[PDB]
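One structure is given here, and the rest of the page talks about it.
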Amino acid sequence: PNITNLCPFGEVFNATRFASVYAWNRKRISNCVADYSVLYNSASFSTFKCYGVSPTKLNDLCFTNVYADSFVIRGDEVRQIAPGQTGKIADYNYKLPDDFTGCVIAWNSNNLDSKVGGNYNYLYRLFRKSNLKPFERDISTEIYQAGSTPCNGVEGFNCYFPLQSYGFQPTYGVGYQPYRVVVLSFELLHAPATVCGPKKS
Amino acid sequence: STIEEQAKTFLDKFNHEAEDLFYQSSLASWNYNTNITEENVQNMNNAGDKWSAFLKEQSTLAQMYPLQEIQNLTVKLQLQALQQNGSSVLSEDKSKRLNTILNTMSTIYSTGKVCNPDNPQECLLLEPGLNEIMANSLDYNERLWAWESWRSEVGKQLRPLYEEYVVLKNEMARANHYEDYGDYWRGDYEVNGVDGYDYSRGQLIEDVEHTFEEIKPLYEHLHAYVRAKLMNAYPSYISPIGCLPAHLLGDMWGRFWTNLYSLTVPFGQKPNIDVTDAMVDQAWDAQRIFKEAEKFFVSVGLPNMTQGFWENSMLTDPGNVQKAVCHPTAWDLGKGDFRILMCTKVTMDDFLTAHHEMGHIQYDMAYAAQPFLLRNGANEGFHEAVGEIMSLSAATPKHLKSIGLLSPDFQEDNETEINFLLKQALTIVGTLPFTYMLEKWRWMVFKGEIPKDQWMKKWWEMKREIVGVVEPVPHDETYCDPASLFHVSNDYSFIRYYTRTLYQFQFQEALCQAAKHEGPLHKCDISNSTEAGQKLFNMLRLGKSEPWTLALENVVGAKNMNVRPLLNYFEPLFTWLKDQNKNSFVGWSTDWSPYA
Ligand SMILES: *[C@@H]1O[C@H](CO)[C@@H](O)[C@H](O)[C@H]1NC(C)=O
Ligand SMILES: *[C@@H]1O[C@H](CO)[C@@H](O)[C@H](O)[C@H]1NC(C)=O
Ligand SMILES: *[C@@H]1O[C@H](CO)[C@@H](O)[C@H](O)[C@H]1NC(C)=O
Ligand SMILES: *[C@@H]1O[C@H](CO)[C@@H](O)[C@H](O)[C@H]1NC(C)=O
Ligand SMILES: *[C@@H]1O[C@H](CO)[C@@H](O)[C@H](O)[C@H]1NC(C)=O
Ligand SMILES: *[C@@H]1O[C@H](CO)[C@@H](O)[C@H](O)[C@H]1NC(C)=O
Ligand SMILES: *[C@@H]1O[C@H](CO)[C@@H](O)[C@H](O)[C@H]1NC(C)=O
């Protein structure tokens, strides 16, 4: 029939500020119509790599919920947003499962997220004792203990603050320029699936 | 847990914070160089002080991890680079005195202005006032006046300063478990811990003497030919049996002989390969020069320049209102930011310089994947050698015909190749005995082989023995004749040019064998050859992660610097010079026979 109540993709992609990768935003999208062809046919995205599903049948299938995770990483770190990868972002910041169904969308944001003095508002976790579980968020700011001595809450020797700032600048190389990444996770659960694609007339 | 994992986490923290501080410092230096203004000088000084203080604090933190409990070679190499005290081991009073001495030598060299007695109303600075006189004059007493007056003023200012400098630097070096400051400079080529590929600080002097003993016949024949031509230019001053007078070599110090090409040309009647007029006729902009250089580097298979390179580089002189340093410099600012600062004119020299500096940029881009403290050349020789090989390849007539800058009906006979090889010998071969003699003299000064009251008696003795250049009038110990040069007055190593010169022709033979060139080595061009670029990039990607001996094995298949590619490069010229020196006498006498 006639379709209304589109899914809020404007508040995810066109957000005025994005979160840091250590504190990545997760928005649960339910009970609306998700038009994925608007995203796929856009020329503004550099990465639209979908794992476990093809973009052409997204506009047909129907899902119970859609998880939209949004963060900012470097240009060289976009490859680590994939199942089975290894790196600082995958181990310590944002981990994707091997059995992941969804799409990883990334685009360059040197225009917005870089300033001439250096934009240090974006943080990433550099050290953690263990690798993250899939879809885990770590926002702890406790001092990393690399040595046998206790840190006692002070950053001294062998004790480092685990969150380190990015220093985005507009004169940076393409492997260091900021990239806004939105990861959509599609799951089907035994509840009635309500996020369906648009139906042609 | 373990010490090695602790060092690895410390190195990760260092890499990440040092890369951003080094960027900030490099950007401040760039903003000073493209905009010479006092607030930019202050911002540069603030960033440099932050960078140096951060390196002091990180070396202090780094020493707490002992070296012998780490087995990974790369981690141990970065920790070895970081744990050097530098001047920090010296006392604060002596460190401040050393820094003051270095700064005041920099000011004396930079702001040294000398002119003729009884005509003091205006005076000439070294660049470009004295450079043009040394490079273009044909008058004996004018060049003698300029040379002696600049060594009088500069040496008599710098001699007590250099006497303090040698003692302070030896004290700092022996506080750092080195024999002298010469051993500290020779420690750049020291490889330790690799089976078979180890290189010692004491092996460097032996290898330099062993290579120079093979240099010596070619330089003797070249010196005899240049002596005969300068005897034709100046009839009575030059003796057939003696050394060359010092102020007649075409430069201020004798560093290069390339300004004697007009006087010593073999076949003046034959044309030159000058392509300047051809670019002027086709209206080649500096942007076109750099795009043709980029086309050369993509033809060999290397990566092309970034968008940020074309956006952020200054490839043209800005204007009268904005001041900039005219010296061509390639900048690896960090974080994938690569720029070239060159005031590019439409000349062959600027075109070859564009190839040279883009070779520097390619070398910087290749080891961007390496950790921050390993982002350097394997030694100091490779970084300059990879630019000089591009300068070699771009200068060939095949490259000029291929890009259309030379007429396709230009006749390449043996006479043009002889005079081109002689120009390349005056640039390249002539700097080798001067470089070797200067470094051996500085090594003997630091080692204490030469006492302070005998520095100059030995120095001219070395110059007569090695360079074959005689002093015009004798100098006493009130003079400081070495420190009139930029590198020695500003605390720079000088053996990098000798090693660069030998590595240049070794890399050239390796890439020409890779490219399957079937003619003379100087006729070889490495464009259109993907395999030559791959063989180059295998060494280029390593950076400082691997020993320079292993990198040289990766390129040429040898574990040591070799002199035979240089002799093979100049072999047509060597046979021609041996033919031309039948009547004349090869070799010189160290006696005062021409003039003293
Ligand atoms: C986001 O911004 C782009 C550029 O202005 C626009 O074309 C697009 O329609 C916006 N919305 C979405 C959902 O991408
Ligand atoms: C150079 O410095 C002057 C002095 O403040 C400034 O007005 C100008 O914008 C600067 N130009 C560049 C290109 O940095
Ligand atoms: C040395 O450490 C690096 C990481 O810094 C690692 O990738 C490499 O495999 C290590 N080498 C050895 C021989 O353990
Ligand atoms: C650096 O200096 C300190 C203090 O003098 C000393 O303990 C340390 O061993 C030195 N490090 C090296 C590598 O010489
Ligand atoms: C470098 O080369 C690639 C492919 O060869 C090309 O797509 C790119 O546009 C080039 N870079 C520039 C700045 O033109
Ligand atoms: C160049 O080749 C010709 C032909 O053999 C010869 O006569 C002439 O001497 C050669 N000149 C030089 C400088 O080798
Ligand atoms: C190298 O390749 C380019 C690309 O076609 C070609 O124009 C040029 O002539 C080649 N160089 C030579 C020496 O043939």
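Residues 19-614, in that order, are what chain B shows, numbered as in Swiss-Prot.
Per deposition record, electron microscopy, 3.1 Å.
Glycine residues also receive a Cβ, built from the backbone N, Cα and C atoms like all the rest.
According to Swiss-Prot, the feature domain 'Peptidase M2' maps to B:19-607, an assignment based on sequence analysis. B:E37 to A appears in Swiss-Prot as a published mutagenesis result, with the remark: No effect on interaction with SARS-CoV spike glycoprotein. Mutagenesis annotation in Swiss-Prot: B:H345 to A, described as Complete loss of enzyme activity; the structure shown retains the original residue. Listed in Swiss-Prot is the mutagenesis experiment B:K353 to H, A or D, annotated as follows: Abolishes interaction with SARS-CoV spike glycoprotein. Summarising the annotation, Swiss-Prot assigns Zn(2+) binding site to B:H374, B:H378, B:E402. Residues or ranges marked as active site, proton acceptor by Swiss-Prot on the basis of sequence analysis: B:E375. Under the heading of mutagenesis, Swiss-Prot lists B:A386 to L and annotates it as follows: Increases slightly the interaction with RBD domain of SARS-CoV-2 spike protein. In sACE2.v2.2; increases interaction with RBD domain of SARS-CoV-2 spike protein; when associated with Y-27 and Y-330. Annotation of the published mutagenesis B:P389 to D in Swiss-Prot: Increases very slightly the interaction with RBD domain of SARS-CoV-2 spike protein; the original residue is retained in the structure shown. In Swiss-Prot, a mutagenesis experiment is listed as B:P389 to A, annotated with the note Slightly inhibits interaction with SARS-CoV spike glycoprotein. While the structure shown retains the original residue, Swiss-Prot records the mutagenesis experiment B:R393 to K with this note: Increases very slightly the interaction with RBD domain of SARS-CoV-2 spike protein. According to Swiss-Prot, the active site, proton donor annotation covers B:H505. One mutagenesis experiment named in Swiss-Prot is B:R518 to G, and its note says Increases very slightly the interaction with RBD domain of SARS-CoV-2 spike protein.
Annotated features, which come from Swiss-Prot, shown on the structure.
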residue : record                       : CB count, 10 Å
B:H345  : mutagenesis position         : 10
B:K353  : mutagenesis position         : 23
B:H374  : Zn(2+) binding site          : 23
B:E375  : active site, proton acceptor : 25
B:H378  : Zn(2+) binding site          : 22
B:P389  : mutagenesis position         : 20
B:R393  : mutagenesis position         : 19
B:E402  : Zn(2+) binding site          : 21
B:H505  : active site, proton donor    : 16
B:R518  : mutagenesis position         : 22
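Between the CA atoms of B:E37 (mutagenesis position) and B:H378 (Zn(2+) binding site) there is a gap of 20 Å, rounded to the nearest whole number.
In this entry, B:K353 stand out among the recorded positions B:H345, B:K353, B:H374, B:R393, B:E402, B:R518 as having a C-beta under 8 A from a C-beta of chain A. Listed in chain order, the residues near the Zn(2+) site other than B:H374, B:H378, B:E402 are B:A348, B:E375, B:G377, B:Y381, B:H401, B:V404, B:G405, B:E406, B:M408, B:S409, each with its Cβ within 8 Å of the site Cβ centroid. The two recorded residues B:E402 (Zn(2+) binding site) and B:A386 (mutagenesis position) have their Cα atoms spaced 17 Å from each other. In this structure the C-alpha atoms belonging to B:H345 (mutagenesis position) and B:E375 (active site, proton acceptor) are separated by 11 Å. Cα to Cα, B:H505 (active site, proton donor) and B:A386 (mutagenesis position) are separated by 28 Å. Cα to Cα, B:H374 (Zn(2+) binding site) and B:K353 (mutagenesis position) are separated by 22 Å. Proximity to B:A386 (mutagenesis position), defined by a C-alpha to C-alpha distance within 10 angstroms, is shown by the following recorded positions from B:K353, B:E375, B:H378, B:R393, B:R518: B:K353, B:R393. A separation of roughly 24 Å, to the nearest angstrom, links the Cα atoms of B:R518 (mutagenesis position) and B:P389 (mutagenesis position). When secondary structure is read from DSSP and collapsed to three states, B:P389 (mutagenesis position) falls in the coil class.
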